[PDB]
Amino acid sequence: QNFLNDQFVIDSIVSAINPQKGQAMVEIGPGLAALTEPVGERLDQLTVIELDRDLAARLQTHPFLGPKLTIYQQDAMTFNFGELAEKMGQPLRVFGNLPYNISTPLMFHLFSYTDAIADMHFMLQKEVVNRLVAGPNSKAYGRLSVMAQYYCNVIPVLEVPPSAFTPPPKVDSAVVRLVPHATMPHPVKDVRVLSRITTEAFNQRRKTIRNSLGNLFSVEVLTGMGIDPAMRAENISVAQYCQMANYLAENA
């Protein structure tokens, strides 16, 4: 719905993405081709996922983009990216102006394909980008920071005012780059457990982890790991959360 319309902003995003011939790029929500056109001009082929049948039909008749485009008229939420990576024969460079509504579930959907994604460049609500990148001991640090950082290097790109879109959104936007780790810095036996620990910790972020994770870790276990039970969810590092996930897997 909120179509990117500012030319300078557009140029700045294209410059950041830096599409190169030979890369397999996939846009989620090409819309009115604000990014599709300039990105596609640098490529021989380009894949898009577009739910609006009206706008998809306009891409197909673009004289230069058309011949280059593979258009999937489906929902990205349940799109099999892992299978698309197999077809393109290489990890995917994903990009797009994402609707605020689906942005967080889509990111987790993409994260689950690990290896299959080279990188991601998404427009999101600015506060979402701040959480994604946040480190411990700050307000923005939460479960999303930890999960997102387990999977990826999180790289803020641009902040974008409402006036850059037509119609304008109600809140500031930002572009973030997400790069799945080539080498996972803190591997976890089973991610569902990491997901569970962070949910429990952050659902009670104004309590010490002694209290919020007391159903899962004794004070002795926490002390043994070098984790201070007087600390709260937001004081615990990504590394420590992963150490807790592995413990709970190697011991329960």
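Residues 17-268, in that order, are what chain A shows, numbered as in Swiss-Prot.
The way this entry was determined, per its header, is X-ray crystallography, 2.1 Å.
Cβ from N, Cα, C; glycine included.
As annotated by Swiss-Prot, S-adenosyl-L-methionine binding site applies to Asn18, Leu20, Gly45, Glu66, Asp91, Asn113, with the evidence given as similarity to another entry. Sequence-distant neighbours of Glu66 (mutagenesis position) (same chain, 6+ apart, CB under 8 A from its CB) are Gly45, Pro46, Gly47, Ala72, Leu75, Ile87, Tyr88, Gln89.
Under its mutagenesis entries, Swiss-Prot includes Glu66 to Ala with the note: Loss of activity. Overexpression of the mutant has a negative effect on cell growth, probably because it sequesters the small subunits in the free form and limits their participation in the translation cycle.
In the three-state DSSP reading, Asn18 (S-adenosyl-L-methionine binding site) counts as coil. In this structure, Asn18 is the one among the binding-site residues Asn18, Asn113 with the smallest number of other Cβ atoms inside 10 Å of its Cβ. Once the Cα atoms of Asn18, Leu20, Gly45, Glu66, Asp91, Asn113, the listed binders of S-adenosyl-L-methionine, are compared pairwise, the greatest separation found is 20 Å.
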